[PDB]
Amino acid sequence: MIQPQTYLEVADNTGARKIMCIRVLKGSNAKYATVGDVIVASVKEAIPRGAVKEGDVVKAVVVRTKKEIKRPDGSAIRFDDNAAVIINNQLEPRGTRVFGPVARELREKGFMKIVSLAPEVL
Amino acid sequence: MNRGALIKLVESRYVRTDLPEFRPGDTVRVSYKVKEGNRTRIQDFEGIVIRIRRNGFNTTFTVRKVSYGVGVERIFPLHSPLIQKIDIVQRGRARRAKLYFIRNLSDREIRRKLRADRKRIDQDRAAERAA
Amino acid sequence: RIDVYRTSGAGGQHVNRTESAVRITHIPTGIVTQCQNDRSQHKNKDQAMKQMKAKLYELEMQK
Amino acid sequence: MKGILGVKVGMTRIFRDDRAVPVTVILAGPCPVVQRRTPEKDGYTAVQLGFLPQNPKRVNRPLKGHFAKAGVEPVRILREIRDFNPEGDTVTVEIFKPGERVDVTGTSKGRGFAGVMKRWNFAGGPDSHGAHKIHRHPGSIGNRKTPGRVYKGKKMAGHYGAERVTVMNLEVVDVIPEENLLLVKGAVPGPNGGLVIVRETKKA
Amino acid sequence: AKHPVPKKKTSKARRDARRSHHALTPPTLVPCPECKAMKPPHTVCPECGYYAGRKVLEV
Amino acid sequence: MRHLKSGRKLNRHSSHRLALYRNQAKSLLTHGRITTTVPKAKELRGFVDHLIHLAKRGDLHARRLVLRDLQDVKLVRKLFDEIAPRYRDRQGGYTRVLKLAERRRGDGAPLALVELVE
RNA sequence: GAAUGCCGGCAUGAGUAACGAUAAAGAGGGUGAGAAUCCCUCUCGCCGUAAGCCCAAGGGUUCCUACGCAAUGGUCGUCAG
RNA sequence: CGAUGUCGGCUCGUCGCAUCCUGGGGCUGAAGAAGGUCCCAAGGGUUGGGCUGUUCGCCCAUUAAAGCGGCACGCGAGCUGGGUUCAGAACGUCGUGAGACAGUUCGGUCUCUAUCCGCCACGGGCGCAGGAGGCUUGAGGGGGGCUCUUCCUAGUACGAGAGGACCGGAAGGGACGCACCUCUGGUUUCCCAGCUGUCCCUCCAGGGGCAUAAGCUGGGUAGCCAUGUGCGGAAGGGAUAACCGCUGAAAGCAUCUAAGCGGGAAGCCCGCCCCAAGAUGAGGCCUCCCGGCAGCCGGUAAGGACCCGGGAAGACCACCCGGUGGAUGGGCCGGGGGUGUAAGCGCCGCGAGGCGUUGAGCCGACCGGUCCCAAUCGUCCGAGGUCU
Ligand SMILES: [Mg+2]
Ligand SMILES: [Mg+2]
Ligand SMILES: [Mg+2]
Ligand SMILES: [Mg+2]
Ligand SMILES: [Mg+2]
Ligand SMILES: [Mg+2]
Ligand SMILES: [Mg+2]
Ligand SMILES: [Mg+2]
Ligand SMILES: [Mg+2]
Ligand SMILES: [Mg+2]
Ligand SMILES: [Mg+2]
Ligand SMILES: [Mg+2]
Ligand SMILES: [Mg+2]
Ligand SMILES: [Mg+2]
Ligand SMILES: [Mg+2]
Ligand SMILES: [Mg+2]
Ligand SMILES: [Mg+2]
Ligand SMILES: [Mg+2]
Ligand SMILES: [Mg+2]
Ligand SMILES: [Mg+2]
Ligand SMILES: [Mg+2]
Ligand SMILES: [Mg+2]
Ligand SMILES: [Mg+2]
Ligand SMILES: [Mg+2]
Ligand SMILES: [Mg+2]
Ligand SMILES: [Mg+2]
Ligand SMILES: [Mg+2]
Ligand SMILES: [Mg+2]
Ligand SMILES: [Mg+2]
Ligand SMILES: [Mg+2]
Ligand SMILES: [Mg+2]
Ligand SMILES: [Mg+2]
Ligand SMILES: [Mg+2]
Ligand SMILES: [Mg+2]
Ligand SMILES: [Mg+2]
Ligand SMILES: [Mg+2]
Ligand SMILES: [Mg+2]
Ligand SMILES: [Mg+2]
Ligand SMILES: [Mg+2]
Ligand SMILES: [Mg+2]
Ligand SMILES: [Mg+2]
Ligand SMILES: [Mg+2]
Ligand SMILES: [Mg+2]
Ligand SMILES: [Mg+2]
Ligand SMILES: [Mg+2]
Ligand SMILES: [Mg+2]
Ligand SMILES: [Mg+2]
Ligand SMILES: [Mg+2]
Ligand SMILES: [Mg+2]
Ligand SMILES: [Mg+2]
Ligand SMILES: [Mg+2]
Ligand SMILES: [Mg+2]
Ligand SMILES: [Mg+2]
Ligand SMILES: [Mg+2]
Ligand SMILES: [Mg+2]
Ligand SMILES: [Mg+2]
Ligand SMILES: [Mg+2]
Ligand SMILES: [Mg+2]
Ligand SMILES: [Mg+2]
Ligand SMILES: [Mg+2]
Ligand SMILES: [Mg+2]
Ligand SMILES: [Mg+2]
Ligand SMILES: [Mg+2]
Ligand SMILES: [Mg+2]
Ligand SMILES: [Mg+2]
Ligand SMILES: [Mg+2]
Ligand SMILES: [Mg+2]
Ligand SMILES: [Mg+2]
Ligand SMILES: [Mg+2]
Ligand SMILES: [Mg+2]
Ligand SMILES: [Mg+2]
Ligand SMILES: [Mg+2]
Ligand SMILES: [Mg+2]
Ligand SMILES: [Mg+2]
Ligand SMILES: [Mg+2]
Ligand SMILES: [Mg+2]
Ligand SMILES: [Mg+2]
Ligand SMILES: [Mg+2]
Ligand SMILES: [Mg+2]
Ligand SMILES: [Mg+2]
Ligand SMILES: [Mg+2]
Ligand SMILES: [Mg+2]
Ligand SMILES: [Mg+2]
Ligand SMILES: [Mg+2]
Ligand SMILES: [Mg+2]
Ligand SMILES: [Mg+2]
Ligand SMILES: [Mg+2]
Ligand SMILES: [Mg+2]
Ligand SMILES: [Mg+2]
Ligand SMILES: [Mg+2]
Ligand SMILES: [Mg+2]
Ligand SMILES: [Mg+2]
Ligand SMILES: [Mg+2]
Ligand SMILES: [Mg+2]
Ligand SMILES: [Mg+2]
Ligand SMILES: [Mg+2]
Ligand SMILES: [Mg+2]
Ligand SMILES: [Mg+2]
Ligand SMILES: [Mg+2]
Ligand SMILES: [Mg+2]
Ligand SMILES: [Mg+2]
Ligand SMILES: [Mg+2]
Ligand SMILES: [Mg+2]
Ligand SMILES: [Mg+2]
Ligand SMILES: [Mg+2]
Ligand SMILES: [Mg+2]
Ligand SMILES: [Mg+2]
Ligand SMILES: [Mg+2]
Ligand SMILES: [Mg+2]
Ligand SMILES: [Mg+2]
Ligand SMILES: [Mg+2]
Ligand SMILES: [Mg+2]
Ligand SMILES: [Mg+2]
Ligand SMILES: [Mg+2]
Ligand SMILES: [Mg+2]
Ligand SMILES: [Mg+2]
Ligand SMILES: [Mg+2]
Ligand SMILES: [Mg+2]
Ligand SMILES: [Mg+2]
Ligand SMILES: [Mg+2]
Ligand SMILES: [Mg+2]
Ligand SMILES: [Mg+2]
Ligand SMILES: [Mg+2]
Ligand SMILES: [Mg+2]
Ligand SMILES: [Mg+2]
Ligand SMILES: [Mg+2]
Ligand SMILES: [Mg+2]
Ligand SMILES: [Mg+2]
Ligand SMILES: [Mg+2]
Ligand SMILES: [Mg+2]
Ligand SMILES: [Mg+2]
Ligand SMILES: [Mg+2]
Ligand SMILES: [Mg+2]
Ligand SMILES: [Mg+2]
Ligand SMILES: [Mg+2]
Ligand SMILES: [Mg+2]
Ligand SMILES: [Mg+2]
Ligand SMILES: [Mg+2]
Ligand SMILES: [Mg+2]
Ligand SMILES: [Mg+2]
Ligand SMILES: [Mg+2]
Ligand SMILES: [Mg+2]
Ligand SMILES: [Mg+2]
Ligand SMILES: [Mg+2]
Ligand SMILES: [Mg+2]
Ligand SMILES: [Mg+2]
Ligand SMILES: [Mg+2]
Ligand SMILES: [Mg+2]
Ligand SMILES: [Mg+2]
Ligand SMILES: [Mg+2]
Ligand SMILES: [Mg+2]
Ligand SMILES: [Mg+2]
Ligand SMILES: [Mg+2]
Ligand SMILES: [Mg+2]
Ligand SMILES: [Mg+2]
Ligand SMILES: [Mg+2]
Ligand SMILES: [Mg+2]
Ligand SMILES: [Mg+2]
Ligand SMILES: [Mg+2]
Ligand SMILES: [Mg+2]
Ligand SMILES: [Mg+2]
Ligand SMILES: [Mg+2]
Ligand SMILES: [Mg+2]
Ligand SMILES: [Mg+2]
Ligand SMILES: [Mg+2]
Ligand SMILES: [Mg+2]
Ligand SMILES: [Mg+2]
Ligand SMILES: [Mg+2]
Ligand SMILES: [Mg+2]
Ligand SMILES: [Mg+2]
Ligand SMILES: [Mg+2]
Ligand SMILES: [Mg+2]
Ligand SMILES: [Mg+2]
Ligand SMILES: [Mg+2]
Ligand SMILES: [Mg+2]
Ligand SMILES: [Mg+2]
Ligand SMILES: [Mg+2]
Ligand SMILES: [Mg+2]
Ligand SMILES: [Mg+2]
Ligand SMILES: [Mg+2]
Ligand SMILES: [Mg+2]
Ligand SMILES: [Mg+2]
Ligand SMILES: [Mg+2]
Ligand SMILES: [Mg+2]
Ligand SMILES: [Mg+2]
Ligand SMILES: [Mg+2]
Ligand SMILES: [Mg+2]
Ligand SMILES: [Mg+2]
Ligand SMILES: [Mg+2]
Ligand SMILES: [Mg+2]
Ligand SMILES: [Mg+2]
Ligand SMILES: [Mg+2]
Ligand SMILES: [Mg+2]
Ligand SMILES: [Mg+2]
Ligand SMILES: [Mg+2]
Ligand SMILES: [Mg+2]
Ligand SMILES: [Mg+2]
Ligand SMILES: [Mg+2]
Ligand SMILES: [Mg+2]
Ligand SMILES: [Mg+2]
Ligand SMILES: [Mg+2]
Ligand SMILES: [Mg+2]
Ligand SMILES: [Mg+2]
Ligand SMILES: [Mg+2]
Ligand SMILES: [Mg+2]
Ligand SMILES: [Mg+2]
Ligand SMILES: [Mg+2]
Ligand SMILES: [Mg+2]
Ligand SMILES: [Mg+2]
Ligand SMILES: [Mg+2]
Ligand SMILES: [Mg+2]
Ligand SMILES: [Zn+2]
């Protein structure tokens, strides 16, 4: 459950370290973003000389939530952080690596690059 | 009429008895059926069960692991048909039923608070002595 | 485009309850201008027409 | 336009095609028809169904005459399914097959005299910033001297629940005839043990 | 609030009219099968101390 | 809403209800029979019956359990030695409530008697 | 017949708000025409740099005892300043 | 003016249509896609945020769209009180001054009890010509009414290309609504455990009070819940709007019109869900009851009430179930469920402790069983059926 004001760890090597959601891009008034959804965010912390910098307005896909996501098989999964991967307008990851595990829902919503780059898909 | 027995009767046809018996604090490997593309495979997920949430056929557990630097935590229906098998990898002795508290502990600290349940380990090896 | 709204300071049940302040905005230029000095919106619409004349006399000067 | 009477027994979930599907279990059958409503006689077509056997010592004489004329044995509930005329003298869960899609009517749970936030999802008031004894209050209920009154149907506090509700287009997940059981996907109005009516859906 | 207040005096008619619901209902009494005294049903007889056909209470 | 909730409040907070039931149990078990209000009398039945049954079990653990509620060693001796054996073959239903005919003057409260059964 | 008139009486609101700290009560016995409210006993709770004890001011018989319950006591009252 | 409280906000709406979106349509300098403009259309919808007391406005990120107005610029006996509009103080300014400013600045008491109308809910009475127990019809009324994206058709029509369809299908969403608690996730005032201090029971051990109206902490069934689950917006039928026609005169031609006939909107009527015969126009069906003197008196019948045990019913009332020929509540028993291995004893350790007995003990509500306890015994109402 990500909404405006929520910080997320960024799980890539774009240089961003923390972003703040300012809008969940899912209809005219979606309250929450979960895994697989796209958000517009401000970059609140970044490492020197990254591809993105503090202040930039970026897009990202939520790869991990601390609120557990439910699956049709009756199981659920939950991670310790809220994490996103910064993308372009072709939903393509804007860095070269992604860190930590990502949820399998990303596959179903068309984030194939990110799913394959992930060290583990749960 | 006995509504409880009617429920239990509808459930009887999905109840599962082949899975091994485990307790909060034990370390468990769940071989879980998973669907991706274009196939289905079996994915193992192994960690400490921190919770068993009992309601007959509707009991569920929660298993916790650290996957490349991130805590991951899965909830399985005990009687799910997508569980191939469950393997007991270690018996831990906890002092309570719910182990939420290890979420906040280092691996050292967890490893000190959940020492091996030497009794039930001895039980496991007294069994698997097959005839 | 001339907007009309309430003043922002003293006045009483007036200022509250009367749309005396005007804002004239020249559309193609983006120049905005207000006036709240008097109590009538027409004193203010007058004054803001002056100030708006003079500001487009100052751009056409700056050109 | 088929239907049957029943009792809500409880909820669980089954597994179908690697999907956990939530179900409400209903004990529906068997229902004897104790009167038929004909256009001749009654102005419409319907069938009054009986359900749950009753101890005859609790059945008074006029009701006993009614049952006896049907050659039927005393029953706890009489409810009428409209535009339905089953061909036998007893209605069971056989009338529904899995995959069919049904409307379920029950008496919702009664919430007694309910506030405006619980009944009508009003926002209530602030819980700080000076808010004074109005944290769960409706706010304004009108205008001023025009119209100088309150609309009919104005949402206000009052009793809520314990009232007829129909939930429509529910999937029949399974039927178990040897127990007169009906597994419908989803939520059915009312408490466990409550009386319900299961009908063929009017949705296409 | 702003201290609401009756607009008019209630008439004798409207007063007594709301009071059309205030009459008491008499207590419901049955004879004691022992001493034949009247008492509330389902209570121990205060006159002879029996209930359910047996002495229960010093009276 | 109070759906399927068991137990009365008796306009007392938690500890005061608790002390209420304990004291009245002490009063029954001392006198074998008391007069109280009908609601309080109806609440006593279960909580005295538990203590009596536990006395019928007779072991040390039951004595300490009962003695959490009753506190009085002598009274608990009376419970195990003298009240309990009386109910060896009776399975529950160690108390009865019988409603009294007349109300309390000062507050109109309806009254009842609570007894240990024969 | 009126002066938001003056004095007095009696209405309406209304059997309604309220009965003055959320420290808390229960039972057995006694007395009595009458007892949740008075006395006695057991159990429970509260204060304890006080909600205990002593002095000064102020108050002025409120002290003790016997006999009483119309009124005073926010209920009751056999009790009491 | 013997008082009609005012700006902005919040809450709750409702109405208008000069329509922001969605639906239908004409013209286009309409190839397609996308626009422009005008007509029809008020059913539903019309986001979050930065600034400022602000309305307004600017800006950020979205969106199908981020509509404009009325309702005492709706709404302070509903809230707020930042702004204006008391007393304090200060700046600039004006005045010799006291003081003053549609100029600014910091601060500054917003009244427990609803009589009538109205509104939301719930009853009592009487009526509905005989009196009763059930089951219904639906006059009339209320609810609801939104929309996007992707894929197939088809990279086809069109187009130099870039782009890119009509019609017709499918899949998945956002917000809203109704219900529900199997799952997810809450609470769970005493259901279990652990802990400190103190006082006590009984010295040890084991326990109890209090530290909150749970002392604190870790957990937590039922119930009630959303963050969780199911389902709804329709389909379809009818009449229309703008608009498009067929046939067709007056007026040899022409004309959608004058006689006729057709097509046609998220809108209208039905359809779906809920209420509903006080619908005094009081409806219908099934079944039961059969003496004293258009009245009256008494005792009854069918039946109902009282009283009692209770209830996911409930403020009281009502409703529903049960009342010994009974499982209604309480106990007890079994199960579920929570907690997580009681006490006691034995063994190891100097000891705090540890190990075994032991998934032990304790154990609200959930699912059942069992007459052990309690619904004892009873009492009262209640037809004798108006005339053509
Ligand atoms: Mg990372
Ligand atoms: Mg910087
Ligand atoms: Mg159940
Ligand atoms: Mg069965
Ligand atoms: Mg692997
Ligand atoms: Mg681990
Ligand atoms: Mg398999
Ligand atoms: Mg201002
Ligand atoms: Mg104005
Ligand atoms: Mg004005
Ligand atoms: Mg199946
Ligand atoms: Mg029903
Ligand atoms: Mg209720
Ligand atoms: Mg409310
Ligand atoms: Mg609510
Ligand atoms: Mg609601
Ligand atoms: Mg709110
Ligand atoms: Mg606020
Ligand atoms: Mg709120
Ligand atoms: Mg205030
Ligand atoms: Mg408050
Ligand atoms: Mg209000
Ligand atoms: Mg006003
Ligand atoms: Mg007002
Ligand atoms: Mg009017
Ligand atoms: Mg109701
Ligand atoms: Mg239920
Ligand atoms: Mg107020
Ligand atoms: Mg007020
Ligand atoms: Mg008021
Ligand atoms: Mg106030
Ligand atoms: Mg007042
Ligand atoms: Mg008045
Ligand atoms: Mg009179
Ligand atoms: Mg009146
Ligand atoms: Mg006598
Ligand atoms: Mg409550
Ligand atoms: Mg109960
Ligand atoms: Mg209790
Ligand atoms: Mg209760
Ligand atoms: Mg009660
Ligand atoms: Mg209480
Ligand atoms: Mg009280
Ligand atoms: Mg009290
Ligand atoms: Mg409490
Ligand atoms: Mg306490
Ligand atoms: Mg206490
Ligand atoms: Mg019990
Ligand atoms: Mg009784
Ligand atoms: Mg009585
Ligand atoms: Mg008295
Ligand atoms: Mg005169
Ligand atoms: Mg006067
Ligand atoms: Mg006067
Ligand atoms: Mg006056
Ligand atoms: Mg006067
Ligand atoms: Mg006079
Ligand atoms: Mg006078
Ligand atoms: Mg006077
Ligand atoms: Mg009068
Ligand atoms: Mg008076
Ligand atoms: Mg009253
Ligand atoms: Mg009143
Ligand atoms: Mg009142
Ligand atoms: Mg009161
Ligand atoms: Mg008070
Ligand atoms: Mg008090
Ligand atoms: Mg006495
Ligand atoms: Mg006494
Ligand atoms: Mg007294
Ligand atoms: Mg007295
Ligand atoms: Mg007192
Ligand atoms: Mg005394
Ligand atoms: Mg103390
Ligand atoms: Mg001290
Ligand atoms: Mg002196
Ligand atoms: Mg004096
Ligand atoms: Mg004296
Ligand atoms: Mg004196
Ligand atoms: Mg003295
Ligand atoms: Mg004295
Ligand atoms: Mg004396
Ligand atoms: Mg006196
Ligand atoms: Mg007196
Ligand atoms: Mg007196
Ligand atoms: Mg005298
Ligand atoms: Mg007095
Ligand atoms: Mg008095
Ligand atoms: Mg006083
Ligand atoms: Mg005397
Ligand atoms: Mg005194
Ligand atoms: Mg005036
Ligand atoms: Mg006046
Ligand atoms: Mg006046
Ligand atoms: Mg006035
Ligand atoms: Mg006035
Ligand atoms: Mg409006
Ligand atoms: Mg128009
Ligand atoms: Mg349009
Ligand atoms: Mg259009
Ligand atoms: Mg086009
Ligand atoms: Mg073009
Ligand atoms: Mg157009
Ligand atoms: Mg036009
Ligand atoms: Mg037109
Ligand atoms: Mg509209
Ligand atoms: Mg409208
Ligand atoms: Mg509108
Ligand atoms: Mg906005
Ligand atoms: Mg800020
Ligand atoms: Mg703001
Ligand atoms: Mg603003
Ligand atoms: Mg601000
Ligand atoms: Mg402005
Ligand atoms: Mg500007
Ligand atoms: Mg867009
Ligand atoms: Mg558009
Ligand atoms: Mg307006
Ligand atoms: Mg105006
Ligand atoms: Mg306004
Ligand atoms: Mg206004
Ligand atoms: Mg206002
Ligand atoms: Mg106010
Ligand atoms: Mg205001
Ligand atoms: Mg007012
Ligand atoms: Mg008002
Ligand atoms: Mg007013
Ligand atoms: Mg404010
Ligand atoms: Mg102010
Ligand atoms: Mg200020
Ligand atoms: Mg001010
Ligand atoms: Mg001011
Ligand atoms: Mg002023
Ligand atoms: Mg001032
Ligand atoms: Mg001043
Ligand atoms: Mg200053
Ligand atoms: Mg100066
Ligand atoms: Mg000046
Ligand atoms: Mg001056
Ligand atoms: Mg000067
Ligand atoms: Mg000067
Ligand atoms: Mg000034
Ligand atoms: Mg200043
Ligand atoms: Mg201050
Ligand atoms: Mg000021
Ligand atoms: Mg206030
Ligand atoms: Mg006042
Ligand atoms: Mg009042
Ligand atoms: Mg009133
Ligand atoms: Mg009026
Ligand atoms: Mg009525
Ligand atoms: Mg009635
Ligand atoms: Mg109708
Ligand atoms: Mg009407
Ligand atoms: Mg309608
Ligand atoms: Mg294609
Ligand atoms: Mg081509
Ligand atoms: Mg299409
Ligand atoms: Mg849809
Ligand atoms: Mg449950
Ligand atoms: Mg739950
Ligand atoms: Mg659950
Ligand atoms: Mg849970
Ligand atoms: Mg729970
Ligand atoms: Mg306890
Ligand atoms: Mg001692
Ligand atoms: Mg000691
Ligand atoms: Mg000790
Ligand atoms: Mg202690
Ligand atoms: Mg103490
Ligand atoms: Mg305390
Ligand atoms: Mg405690
Ligand atoms: Mg602690
Ligand atoms: Mg918890
Ligand atoms: Mg807790
Ligand atoms: Mg939700
Ligand atoms: Mg939907
Ligand atoms: Mg033509
Ligand atoms: Mg033609
Ligand atoms: Mg014509
Ligand atoms: Mg046509
Ligand atoms: Mg036509
Ligand atoms: Mg055509
Ligand atoms: Mg048509
Ligand atoms: Mg639609
Ligand atoms: Mg109906
Ligand atoms: Mg009728
Ligand atoms: Mg009806
Ligand atoms: Mg009429
Ligand atoms: Mg009728
Ligand atoms: Mg009919
Ligand atoms: Mg009878
Ligand atoms: Mg009740
Ligand atoms: Mg009452
Ligand atoms: Mg009934
Ligand atoms: Mg009955
Ligand atoms: Mg009986
Ligand atoms: Mg009997
Ligand atoms: Mg029972
Ligand atoms: Mg039972
Ligand atoms: Mg049990
Ligand atoms: Mg169990
Ligand atoms: Mg268990
Ligand atoms: Mg042990
Ligand atoms: Mg032990
Ligand atoms: Mg030793
Ligand atoms: Mg050892
Ligand atoms: Mg058990
Ligand atoms: Mg039996
Ligand atoms: Mg019995
Ligand atoms: Mg009798
Ligand atoms: Zn008697």
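Quick note: numbers on chain C are straight from Swiss-Prot, i.e. 240-302, in order.
Looking at the header, which is where the method is noted, we find X-ray crystallography, 3.1 Å.
Backbone N, Cα and C atoms are what each Cβ position is placed from, and that goes for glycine too.
Among the natural variants in Swiss-Prot is C:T246 to A, noted as: In strain: BL21 and MRE-600; increased termination efficiency. Within the same chain, the residues at least 6 positions away from C:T246 (variant position) whose Cβ sits under 8 Å from its Cβ are C:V254, C:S259, C:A260, C:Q275, listed in sequence order.
Under mutagenesis, Swiss-Prot gives C:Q252 to A with this note: No change in complex formation with TnaC-stalled 70S ribosomes. Mapped onto three states, the DSSP output places C:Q252 (mutagenesis position) in helix.
A mutagenesis experiment is reported in Swiss-Prot for this position, C:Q252 to E, and the note states: Loss of methylation. No longer allows ArfA to rescue stalled ribosomes.
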For C:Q252 (mutagenesis position), nearby residues of its own chain (Cβ under 8 Å, 6 or more apart in sequence): none
